[PDB]
Amino acid sequence: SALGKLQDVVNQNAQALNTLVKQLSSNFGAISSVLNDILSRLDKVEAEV
Amino acid sequence: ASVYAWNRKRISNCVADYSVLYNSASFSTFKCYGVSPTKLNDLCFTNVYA
């Protein structure tokens, strides 16, 4: 508990990276968050949207 | 079937060439809502319901 400053700096960066990775799973309104689902299911003009 | 008692056939354990459907001169519309009809032959499905 003495090193709370340094272990918090490690935690803030780990939480920032894990948030950035978990945001790959978000749809943002796309039919899937997996980019290969879009490119396998949809033809170019629909896929681009 | 009637509209009110519309009929579902579950389709299973097959290979299906959807180009044979999509290229058919019979159909006046073929609108698809999450797969494009050109791409159907590249996919395999856990169930299909007609």
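To match Swiss-Prot, the residue numbers of chain B are left as they are there, and the shown ones run 348-397.
Including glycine, each Cβ sits where the backbone N, Cα and C put it.
Here the residue is the original one, while Swiss-Prot reports the natural variant B:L368 to I with the comment In strain: Omicron/XBB.1.5, Omicron/EG.5.1. Residues within less than 8 Å, Cβ to Cβ, of B:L368 (variant position) and separated from it by at least 6 positions along the same chain comprise B:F374, B:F377.
B:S371 to L appears in Swiss-Prot as a known natural variant, with the remark: In strain: Omicron/BA.1. All protein chains considered, the CB of B:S371 (variant position) has 9 other CB atoms within 10 Å. Following the DSSP three-state reduction, the secondary structure of B:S371 (variant position) is coil.
Among the sequence features in Swiss-Prot, the natural variant B:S371 to F is noted as follows: In strain: Omicron/BA.2, Omicron/BA.2.12.1, Omicron/BA.2.75, Omicron/BA.4, Omicron/BA.5, Omicron/BQ.1.1, Omicron/XBB.1.5, Omicron/EG.5.1.
As a natural variant entry, B:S373 to P appears in Swiss-Prot alongside the note: In strain: Omicron/BA.1, Omicron/BA.2, Omicron/BA.2.12.1, Omicron/BA.2.75, Omicron/BA.4, Omicron/BA.5, Omicron/BQ.1.1, Omicron/XBB.1.5, Omicron/EG.5.1.
According to Swiss-Prot, the natural variant B:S375 to F carries the following note: In strain: Omicron/BA.1, Omicron/BA.2, Omicron/BA.2.12.1, Omicron/BA.2.75, Omicron/BA.4, Omicron/BA.5, Omicron/BQ.1.1, Omicron/XBB.1.5, Omicron/EG.5.1.
Listed in Swiss-Prot as a natural variant, B:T376 to A is described as follows: In strain: Omicron/BA.2, Omicron/BA.2.12.1, Omicron/BA.4, Omicron/BA.5, Omicron/BQ.1.1, Omicron/XBB.1.5, Omicron/EG.5.1. Cβ neighbours of B:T376 (variant position) (same chain, under 8 Å, six or more residues apart in sequence): none.
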### Query
Over all shown protein chains, what is the count of other CB atoms within 10 A of the CB belonging to B:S375 (variant position)?
4
